[PDB]
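K.L.:
I have a structure here, written as structure tokens, and I will follow up with some questions on it.
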Amino acid sequence: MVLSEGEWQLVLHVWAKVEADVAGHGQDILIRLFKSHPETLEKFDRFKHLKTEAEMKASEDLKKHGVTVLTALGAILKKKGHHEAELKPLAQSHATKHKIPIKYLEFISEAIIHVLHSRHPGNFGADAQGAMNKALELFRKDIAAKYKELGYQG
Ligand code: HEM
């Protein structure tokens, strides 16, 4: 699909707020993912021992991983759709090593939208949320096509 420049600017204006504190946003998004869809935590051999939200919040390693994840996504979003180079390594690791189905990328997209809706109503009204959804749908479309090329059904 293709986003307009106006849609990308709605995406990037909320991402600017995420970047005030990427670590805290990443904690909220990964915890939301794990609480809403507990099966996703089982894909993380390093983190699946965490039993409760308190343990997740206290995990320095989970915090650092959330920064890694949201910084990678932010670099993709800043490409405004021209993200082929960024998707190659991410698709290869997520298809082949981590084995993350497209359904689970849908779940993390839902968690991202949920947390931005909660934290950022000033920059995440209905039009801005639709633009973010379109950007995440494009990310998932393009990663699913790369999954197929790499041999993984997703
Ligand atoms: C917005 C979507 C996502 C982004 C941008 C993203 C990004 C990343 C990055 C940058 C890494 C480290 C380098 C690499 O291994 O590729 C990583 C690792 C990983 N990702 Fe993701 N990821 C996403 C979604 C998911 C989802 C939904 C799952 C699981 C349900 C997942 C599971 C993993 C695992 C298991 C690792 C390894 C963690 C470790 O170091 O122990 N990823 N991800």
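Count begins at 1; order follows the chain as displayed.
Header entry for method reads X-ray crystallography, 1.3 Å.
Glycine is treated like the rest: Cβ placed from N, Cα and C.
Okay, these came from Swiss-Prot:
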- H65: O2 binding site (BINDING)
- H65: nitrite binding site (BINDING)
- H94: heme b binding site (BINDING)
- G122 to A: In metmyoglobin (VARIANT)
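I'd like these features described in context: how deep, what's nearby, how far apart.
P.N.:
Classification of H65 (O2 binding site) by DSSP places it within a helix. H65 (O2 binding site) has a Cβ environment of 17 other Cβ atoms inside 10 Å.
Listed in sequence order, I100, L105, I143, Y147 are the same-chain residues six or more apart from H94 (heme b binding site) with CB atoms under 8 A from its CB.
DSSP assigns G122 (variant position) to coil in the three-state reduction, placing it in neither a helix nor a strand. The Cβ neighbour count for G122 (variant position), using a 10 Å radius over every protein chain in view, is 10.
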K.L.:
Determine, from DSSP, whether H94 (heme b binding site) sits in helix, strand or coil.
P.N.:
helix
K.L.:
Using Cα coordinates, what distance in whole Å links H65 (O2 binding site) and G122 (variant position)?
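P.N.:
Given the Cα positions, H65 (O2 binding site) is 27 Å from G122 (variant position).
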